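Please find one structure pasted underneath; my questions will follow.
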Amino acid sequence: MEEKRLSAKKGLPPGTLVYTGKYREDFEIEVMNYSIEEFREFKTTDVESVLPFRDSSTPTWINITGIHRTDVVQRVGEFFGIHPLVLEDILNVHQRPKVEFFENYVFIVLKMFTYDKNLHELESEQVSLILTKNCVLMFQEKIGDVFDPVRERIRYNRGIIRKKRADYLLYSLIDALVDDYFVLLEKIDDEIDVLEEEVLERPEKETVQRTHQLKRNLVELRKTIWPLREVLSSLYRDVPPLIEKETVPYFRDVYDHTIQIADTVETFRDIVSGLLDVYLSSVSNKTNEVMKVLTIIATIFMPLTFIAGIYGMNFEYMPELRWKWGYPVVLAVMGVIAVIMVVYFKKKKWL
Amino acid sequence: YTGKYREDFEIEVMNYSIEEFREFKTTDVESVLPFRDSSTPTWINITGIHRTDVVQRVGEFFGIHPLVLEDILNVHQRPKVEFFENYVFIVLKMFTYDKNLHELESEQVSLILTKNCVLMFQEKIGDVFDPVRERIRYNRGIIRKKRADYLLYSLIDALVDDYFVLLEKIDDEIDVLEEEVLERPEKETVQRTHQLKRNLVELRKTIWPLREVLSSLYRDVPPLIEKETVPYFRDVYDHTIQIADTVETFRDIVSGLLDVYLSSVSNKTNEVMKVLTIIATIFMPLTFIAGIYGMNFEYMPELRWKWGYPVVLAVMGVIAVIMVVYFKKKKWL
Amino acid sequence: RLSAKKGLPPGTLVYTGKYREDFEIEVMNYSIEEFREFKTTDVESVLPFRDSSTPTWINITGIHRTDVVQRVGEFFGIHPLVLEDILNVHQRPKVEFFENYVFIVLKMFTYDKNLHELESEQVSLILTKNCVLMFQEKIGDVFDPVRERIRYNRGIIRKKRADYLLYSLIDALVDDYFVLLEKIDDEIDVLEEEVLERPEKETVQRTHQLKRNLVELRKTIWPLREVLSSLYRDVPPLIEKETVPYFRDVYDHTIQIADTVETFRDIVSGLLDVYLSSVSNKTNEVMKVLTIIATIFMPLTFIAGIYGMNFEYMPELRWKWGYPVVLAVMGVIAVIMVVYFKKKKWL
Amino acid sequence: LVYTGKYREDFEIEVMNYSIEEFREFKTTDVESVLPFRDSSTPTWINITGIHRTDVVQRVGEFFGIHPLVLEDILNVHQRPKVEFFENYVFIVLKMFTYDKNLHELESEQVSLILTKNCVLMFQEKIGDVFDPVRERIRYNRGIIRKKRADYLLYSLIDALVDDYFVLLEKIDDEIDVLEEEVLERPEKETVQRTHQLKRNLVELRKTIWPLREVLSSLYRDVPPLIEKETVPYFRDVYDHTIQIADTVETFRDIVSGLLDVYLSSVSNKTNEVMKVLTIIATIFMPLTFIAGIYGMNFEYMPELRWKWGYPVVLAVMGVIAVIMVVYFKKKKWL
Amino acid sequence: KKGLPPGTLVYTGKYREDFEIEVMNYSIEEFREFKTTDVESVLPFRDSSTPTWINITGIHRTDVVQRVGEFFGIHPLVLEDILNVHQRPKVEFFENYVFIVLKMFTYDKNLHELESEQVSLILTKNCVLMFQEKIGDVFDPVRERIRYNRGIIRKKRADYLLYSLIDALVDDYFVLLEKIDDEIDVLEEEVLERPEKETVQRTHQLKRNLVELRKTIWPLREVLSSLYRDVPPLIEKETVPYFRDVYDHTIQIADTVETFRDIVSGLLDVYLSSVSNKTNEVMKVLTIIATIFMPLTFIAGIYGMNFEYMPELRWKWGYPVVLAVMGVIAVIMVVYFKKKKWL
Amino acid sequence: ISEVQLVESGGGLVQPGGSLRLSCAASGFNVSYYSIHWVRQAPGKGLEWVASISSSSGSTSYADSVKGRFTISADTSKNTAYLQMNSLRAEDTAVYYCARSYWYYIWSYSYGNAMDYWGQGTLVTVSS
Amino acid sequence: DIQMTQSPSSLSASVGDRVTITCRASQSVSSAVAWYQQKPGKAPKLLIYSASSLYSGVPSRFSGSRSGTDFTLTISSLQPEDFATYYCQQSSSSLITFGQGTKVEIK
Ligand SMILES: [Mg+2]
Ligand SMILES: [Mg+2]
Ligand SMILES: [Mg+2]
């Protein structure tokens, strides 16, 4: 392509990095260093305490939650030698999952999703992972992680993660993220089952809004999952020097999982389209019954009103000079034709 | 969850030989009886999973691994196939259907093939295994010639035949449903459709893995099964690719009928519009004329204006037949 | 109706025959030197041609008698399972490669213009060494150009063995598929034109029928392709070597025809949607027809009531000679409503 | 030689000859006045207000050595922004934009730029532009424009256009914020018309902005010899701003679509409820009209004469059926 | 197509118009053109030690392609692949040559349809053989760059020529997608504003075109990924970074295509609602007038009565009171209808 | 370490037409990473922004009422922001605050800044 | 300069009452509006930014809304520590401006 440089933005000083987000509540740096023999964990809020970990033999996992603090991000990037555009991408959350391979580090942007039962939003938060010689730098917007299994594996010496380097740590984080995606798909399964139960019982406008927001959420999920598939493909099919020769089959497993997620998302979309069609048919039927009632009454009272007007005539010479029970005869005739046409419409299975 | 049946407990033993046969239906738990003699194929049914004593007893006797024993006790697991160095393990989900209930019910059957012995655990009383038994009542077929695996093949053949009958019933339901949606658009009807559709989805979750189970036994040179099964196993593979092939066709038909339900209801709405507008068109001008001549005022020609009443009646008739012809044109009526 | 028929070991033989009328078996011998064409009502004529150096073609029509088939099996040692497979029609088409014979299932479909319902007939091919046997249910097959090349000697079938004969049969079958798909495309064009000019309710029925037929073809063209996926990949040693590339050609035909059927699905499926649109369109027009008349008669019927009331002191006891003012206000209402409709283009 | 546009009100020539030493400006109506400045070493800016005056634009076309095809492109108005490179000069087409919030209207005017050796020509349609900041900068030395060459003037012009796009985006932003409340709360027909108009404006803006991004990309990636390398980064800056605009309009587009969807899918409920209203009105009043007509159906007999005070009694039974309708609909929950 | 001959190269396309040859033996020092109509006049270019480009227009001539296949020693299945036009985009890798099958796309704006043209590329050693159906290419940019020394085209091997050709093809794809975006916009406007049956027909036509386009795009991704990720000695390593860029472009195309799909996946739905909207307006008329005049007419029917105790002789101004009641009812009802935002 | 705090000094009595420099020392952040603003509140009147600085780029901005005489600078070595006020008149008597702002995101084209922390405020009087 | 006019200027209410203060910009600002509060003799405290977003640490009672060029701060459940002077600010341009304040006092 072209040379990479910090793009200028109107209304800002030339070198400003801006956090492109909405979360500004909390911020802390948790450091988890681990080897086979021992491990040390500590939380803090000063970057000068975590900087000494740039040069360390044992693998380490730095996790900075809260990126509204641009100062700590800039300091970490300039100490770790990270390119300023990668820092700009870390603080920009209006992106899609991506992977960039550099000489001394690899930069990965992924997304964490959260589904709320109430009001049925689909909140998203990017996670940025910079993989270095022996350090994994994680940047998050707010608290709430899906990497607690990885933390437990490090803490209690399960698996083989303590015996491997930072590449396996990056694997553990991505695998936990994909498992979170599976859990999100399960939540969407529950939501679509409940909404399908409700759709044919109460065809209301809130059902319309729920279905449309579900479709939009599925579209956004696909827009996220496809670049995730591309990143996982590039990780094991275009291997940088940072990732060792082994651990590639692990990335292959994650790529297979992403394939599964994409297929599930496409099936989800076709199911919800069918559900919307079913709702439209149900509402059309609900209008149809009211239409049947209207046409029943109209066909009852058009000709009878005509003949009432014809016999409400004020002309000089009408049969209003009547033979015995003439008006009862006329009303009996009108009633019998009314019941005959009622019988016909019953033969039509409307009344 | 575990043990949906907790009421009936029964034990029966089959030990069929060339010379004679033994089949007791012991009421109590009793024991194996062959005691791993392997002289003739054995087949013991223990109906009732609520009393787990038989399960642990047979596990201790046969040295079954704890994990597969727990999997047998488990219900949530989908059908799967397990290859051990000593015996083969399979799980199959049998389905039953009711026309009035309109609900598909599932139960689990676990088959273990060990040296010259086949063991199965059933929870539903009166499970569909009669045909293989009648194969010995009249002594028909090769079921009583060699090896215990032929009994398992016959069991799988009966299972896939029952599946074929079940999809035949589903097809009959589909035909009656499509006829109804063609003629009778109602609420419950479409519900049935979706309900039917939903069942298919559940059926799907069983049909595809099951073939994989069979896909392990056939075409994969199975370790300890006599070589004359591979034509019969190829034919049961053909049976398993059947049913599976028509599930997707049934799903497509269901999707089409859901799509055509909306078209049918729209057409009925159009018919209602057409009849309402025809009746209104033909009797609104007529009643307006009747009213505008029925004004209680005098100047209007109320008397016989040159034999006027038949003239006004003919005016009504012609002003009705004009829209009669108008609706006859363009096929409105 | 079509349903399962097994409750018993597959050793025996049970099937269904939709045709229980005709019985005929025809045997011919084709060779480079001369030919031998003959018709035999009896079945014993199969005995001389069980083993021969020159290849022969034998076809059996009216399979709705069973015994002779087993007799035929007794001549070739056919496994009873293969006999069960060939006899019944519920089985999916499949090729069986064996150390003694090769087995091919095929479906012959015909189309009718009066009912638009496909008619299916199962045909079996069993090739053993010298000769291939055809198991077919009713006289009259699309394979006639094959026998035409027998009559007029045309073709390069002479230097090749029965593999080229089954090639000719498969060519006839794919030609049958092509002409059937041409008829289907003509029907689709008729459906498109009729739904474009004038939709109707029964047309929907017809449309639905098409879908059914198409999914039936989705069970008819789909397996051939995939079953040829065996023949295209691995050739059993029974089949001649120098003729294997020819086979690949017909495989292309499958991958050329199946998508066509798939394509038709779309042009039919969305077709329904197109019809739906017209429905709604018509409804709109109908509403206007109902909306004008009410708009142009209910207010009129209103005034015909206002001066149709009954109160003793009538303002117009004898006033301005009536008719002109009432008819003028009626005409004014008519003019304003019609110009409103023309401006909003409902009329 | 045809003017495709619709503006013919006025026409005038604005000339600005400026150097590091002195600057001088003309506001005239003679073509020959701009002739001597074709070869002037110092940077020169020509502004031709009226394209419809085909004679003057053609005259400067031959005199400045431009091909007739780009002249026809200049005369044409309704064409997307584009760039074209020659070994003598470079030709650019860009779009003005004005937005009336009161009428929710969007208007575009095409401007054509021709950068030749040490001089710039510009062609507009109407009077009024967004290059007044550039004029002030040249006049009173508010920047570095008088210390630089003619290719910096093209930078300044395009930058001013991009700033005008930013202002238009601010206006569209406030309109979108108003319309979102107008849709989510109390939807109404005029709000739907406003949404459609905004969709049209946004699609036009996107179809205009994307070619502008392509133009500036082609300008700064493979720079022609007309534009110096020193001024190349400045163009890059402007290019970046275009991406900015791109994203926001895209976002705006999405929002509008969503709004429309929320209104569009909830249309069957509207017809359902209005059919309910008409049906209940008929259900209640057609039978009562019958009762009035048939009890008032004229006869000599009229057996209901006197008949226990007459009319109120029938009113009662009439009222009876009336209520037995409404409660039934209360059972149906219609109304 | 009828397979009468034993085995031959058969043209399965529908183009019978013309045939021509173009050759550029471009080198660093100078270029040259050999536009001729003779296969033997361009055959000896195998031994050339400098990059060459051979562009053969016209696949219906089986003799020339057979001669080229025999002369360059390419496998016969490759020959019928050259002849085959229904073949999907694909790539095959061999020691002698690299074979690629791609689809030029042209969309007719005046009459809405899309047409695909088979293009086959055979990169072998220092030459890139090329096969096309008819006249009309998007390789004018690379041709101009070669002719007037622009860029770095002539200082690198034929691998850069392959890269340039594929880049031109994907640029054509990009302009096709932007044209399709214009079509999507105009179709959306037509559906929203002017609902008619021909609009639905155009919607399904565009849907078919779009699904065919996606079915072309997706194999292109696989082709390019296999093109740069694992390479033989034919594809030099220094050209591997360039191909990746093209791959990235294809990714974007896929995304764009899918978005278009999304739009059309709702487009028909929108049409339906639009029609209802129209009826809705008409609906309100048929309601509102009724809701104004069905009541009043009713009371008219109750004051044209023949009953004895009607309010008569202006006992309490019966006619003025009735008129005032009607006026009040009409005013309050029309005010309510305006309040509910109805016409 | 510690907490964010801005302490400003240098304000005092100055004769009309004079000049003086007001310094603002930070503790809790590097001055170069964020923008530093000066806000002037006249005695008994509302706030009135005067100047801003981005030390990392020197993109100084001044209000119209004080442009041409006030200058704003920032040095990272001392971590200080200076406001030098020359040609000071009697309308400039007020209390001055040294605020720290952060940019946030609204739209792609739209950016806004909001001031987290404020100083104490130094009283600058200009009379006699 | 972009002028912000804030209304009212002498609002008074008791504890528990609802308070609304609206400032309008002479020129469109793309939601880059902040609300501050100032107690007598102390530095201003940031309350609202982005015209809707709530600053961390302030009580949840304060809210902000935007309607076109109008921006309204609302105090729902007023408390005896909300009696200060509230100011608007626009950061749409480099030349940022302020409102003239709105004192909320006791009643
Ligand atoms: Mg009457
Ligand atoms: Mg009367
Ligand atoms: Mg009427």
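Per Swiss-Prot, chain C residues shown: 5-351, in order.
Header lists the method as electron microscopy, 3.3 Å.
For all residues, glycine too, the Cβ spot is worked out from N, Cα and C.
For the mutagenesis experiment C:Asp89 to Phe or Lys, the note given by Swiss-Prot reads: Decreases ion transport. Quoted from Swiss-Prot for the published mutagenesis C:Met291 to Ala: No effect on ion transport. The note that Swiss-Prot attaches to the published mutagenesis C:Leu294 to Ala or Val is: Increases ion transport by suppression of an obstruction in the transmembrane ion permeation pathway. According to Swiss-Prot, the mutagenesis experiment C:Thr295 to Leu carries this note: Strongly reduces Co(2+) uptake. Abolishes Co(2+) uptake; when associated with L-299. Listed in Swiss-Prot is the mutagenesis experiment C:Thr299 to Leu, annotated as follows: Reduces Co(2+) uptake. Abolishes Co(2+) uptake; when associated with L-295. Under its mutagenesis annotations, Swiss-Prot gives C:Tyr311 to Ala the following note: Abolishes pentamerization. Abolishes ion transport. As a published mutagenesis entry, C:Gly312 to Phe appears in Swiss-Prot alongside the note: No effect on pentamerization. Abolishes ion transport. Under the heading of mutagenesis, Swiss-Prot lists C:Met318 to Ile, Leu or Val and annotates it as follows: No effect on pentamerization. Decreases ion transport. Quoted from Swiss-Prot for the published mutagenesis C:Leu321 to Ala: Impairs pentamerization. Decreases ion transport. One mutagenesis experiment named in Swiss-Prot is C:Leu321 to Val, and its note says No effect on pentamerization. No effect on ion transport. In Swiss-Prot, the entry for mutagenesis C:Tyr327 to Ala states: Abolishes pentamerization. Strongly decreases ion transport. The structure shown retains the original residue. Quoting Swiss-Prot on the mutagenesis of C:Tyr327 to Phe: No effect on pentamerization. Increases ion transport.
Context for these features, please: burial, neighbours, distances.
The Cβ of C:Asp89 (mutagenesis position) has C:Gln95, C:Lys98, C:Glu100, C:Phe107, C:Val109 as same-chain neighbours under 8 Å, each 6 or more residues away in sequence.
Note: C:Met291 (mutagenesis position) has no non-local neighbours, i.e. no same-chain residues 6+ apart with C-beta under 8 A of its own C-beta.
Of all the Cβ atoms in the protein chains shown, 23 others lie within 10 Å of the Cβ of C:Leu294 (mutagenesis position).
Take the CB of C:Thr295 (mutagenesis position) and look out to 10 A: across all protein chains shown you find 23 other CB atoms.
Sequence-distant contacts of C:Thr299 (mutagenesis position), defined as residues of its own chain at least six apart whose C-beta falls under 8 angstroms from its C-beta, comprise C:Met341, C:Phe345. Under the DSSP three-state reduction, C:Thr299 (mutagenesis position) is assigned to helix.
Long-range Cβ contacts of C:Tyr311 (mutagenesis position) within its own chain (separation 6+, distance under 8 Å): C:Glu320, C:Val330.
Counting Cβ atoms from all protein chains shown, C:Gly312 (mutagenesis position) has 22 others lying within 10 Å of its own Cβ.
C:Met318 (mutagenesis position) has a Cβ environment of 14 other Cβ atoms inside 10 Å.
Residues near C:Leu321 (mutagenesis position) in space but far in sequence (CB under 8 A, at least 6 apart, same chain): none are found.
The secondary structure of C:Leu321 (mutagenesis position), as reduced to three states from DSSP, is coil rather than helix or strand.
Of all Cβ atoms in the shown protein chains, 13 besides its own fall within 10 Å of the Cβ of C:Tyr327 (mutagenesis position). Secondary structure at C:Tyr327 (mutagenesis position), as computed by DSSP, is helix.
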Could you round the CA separation between C:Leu294 (mutagenesis position) and C:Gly312 (mutagenesis position) to a whole angstrom and send it over?
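That separation, Cα to Cα, works out to 26 Å.
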Measure from the Cα of C:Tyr327 (mutagenesis position) to the Cα of every one of the mutagenesis positions C:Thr295, C:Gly312, C:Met318, then give the nearest.
C:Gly312
Looking at the mutagenesis positions C:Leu294, C:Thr295, C:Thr299, C:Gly312, which ones have a CB within reach of chain B, meaning under 8 Å Cβ to CB?
C:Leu294, C:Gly312
Applying an 8 Å Cβ threshold (strictly under) against chain E, tell me which of the mutagenesis positions C:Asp89, C:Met291, C:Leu294, C:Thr295, C:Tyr311, C:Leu321 fall inside, in sequence order.
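Listed in sequence order, the mutagenesis positions near chain E are C:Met291, C:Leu294, C:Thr295.
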Taking only the Cα atoms, work out how far C:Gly312 (mutagenesis position) lies from C:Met318 (mutagenesis position), in Å, as a whole number.
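That comes out at 10 Å between the alpha carbons.
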Give me the Cα-Cα distance between C:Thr295 (mutagenesis position) and C:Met318 (mutagenesis position), rounded to a whole Å.
34
Near ligand 2, which of the mutagenesis positions C:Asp89, C:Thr299, C:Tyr311, C:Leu321 are found, taking a Cβ distance under 6 A to any of its atoms?
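Correct list: empty, so none.
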